[PDB]
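S.K.: This structure is in structure tokens; I'll ask about it shortly.
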Amino acid sequence: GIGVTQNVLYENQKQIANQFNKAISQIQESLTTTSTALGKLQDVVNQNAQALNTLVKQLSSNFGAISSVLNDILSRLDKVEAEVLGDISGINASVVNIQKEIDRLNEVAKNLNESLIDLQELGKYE
Amino acid sequence: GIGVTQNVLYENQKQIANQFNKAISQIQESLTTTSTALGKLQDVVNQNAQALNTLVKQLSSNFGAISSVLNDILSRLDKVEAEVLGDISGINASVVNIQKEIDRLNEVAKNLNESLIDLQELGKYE
Amino acid sequence: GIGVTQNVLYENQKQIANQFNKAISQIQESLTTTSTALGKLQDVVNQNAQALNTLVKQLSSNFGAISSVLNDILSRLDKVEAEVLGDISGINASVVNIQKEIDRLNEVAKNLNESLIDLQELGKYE
Ligand SMILES: [Cl-]
Ligand SMILES: [Cl-]
């Protein structure tokens, strides 16, 4: 009463501003951390996708060859005894593309600097 | 002193409210972006999991068959010459289920609209 | 005018503080949710990586063996008729490590409790 109300409000503002700005920084860090983590997942997921496809590609080739050789062999035996397998090329791994979301997270982190609070200070309390 | 303290506090409130609301919108965007990115990762990861399992399934079948045919062949040769391989069915890819976390991110984004600040305006300064 | 300005400012502060604190809690929840989701993705992605590698390992072994057996067979036939395949060991799935980002998200969530606003109350309005 004696003259504190005006002073408590200002102190409250300084806290509000300090706590908010503190939180923003924490949030920016979390965003960058999420984008970084999302980016690593994308790399691994895609590299593993391409590994699986590269494999299917070779395997298909192998079974085509194996079935061919066994056929030749069986054939010979026939002649000798006379004288005397599913393809997997369709299996495909897809890749993910979240680069746009990753870039968006970094932009938002950078832009939160524009949402910080620059409290007008009252000398009479500073 | 002349009569500004009451006016600086209000201006500070308008900034606090404008900057916070601005940040909330930015954060909502980041959440939706994260959920969208998480959702795409889940789809690809699971589709690649199922591709790998579908493959193991066929491959096991193939090696069972190949070993069988080679055995028959070797057998014949025996008769002809007389007259004259690990299974992989156990390899399994697991799938992930983060749908609940994805839905939770979208709900939080929607609910932050309920955390916006509607500052009571003082006509004497408006 | 009669004496409300001082009272509207305080009411505005209570709202600012209530809405911010409410948002912080919402954000903490979103962070924990993101970390939990990121953690599940890491587990599945890595487990699927290791499954793919375990498979390549066995497959390479299988084709080495198959080519060997077919060679022996073809060889015999030669003798009998006389008397009468790419390796994939190089395909490798990589694993991801975002544990550090996951732990960082949880720390930030825990630390936001230190960014909450504890508004100094003015009895004259309470
Ligand atoms: Cl305020
Ligand atoms: Cl994967």
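Quick note: numbers on chain C are straight from Swiss-Prot, i.e. 890-973, 1148-1189, in order.
So this one's X-ray crystallography, 2.2 Å, going by the header.
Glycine is treated like the rest: Cβ placed from N, Cα and C.
When I checked Swiss-Prot for this same protein, it listed these features:
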VARIANT   C:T894 to A  In strain: Isolate SZ3
VARIANT   C:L1148 to F  In strain: Isolate Frankfurt 1 and Isolate FRA
VARIANT   C:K1163 to E  In strain: Isolate GD03 and Isolate SZ3
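Quick one: where do these features end up spatially?
M.R.: Following the DSSP three-state reduction, the secondary structure of C:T894 (variant position) is helix. The 10 Å shell around the Cβ of C:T894 (variant position) contains 17 further Cβ atoms across the protein chains shown.
DSSP assigns C:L1148 (variant position) to coil in the three-state reduction, outside any helix or strand. The number of other Cβ atoms within 10 Å of the Cβ belonging to C:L1148 (variant position), over all protein chains shown, comes to 14.
Shown in sequence order, the list is empty: the chain has no residue 6+ apart in sequence with a C-beta less than 8 angstroms from the C-beta of C:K1163 (variant position).
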S.K.: What Cα-Cα separation, expressed in whole Å, is found between C:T894 (variant position) and C:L1148 (variant position)?
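M.R.: With distance taken Cα to Cα, C:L1148 (variant position) is 86 Å from C:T894 (variant position).
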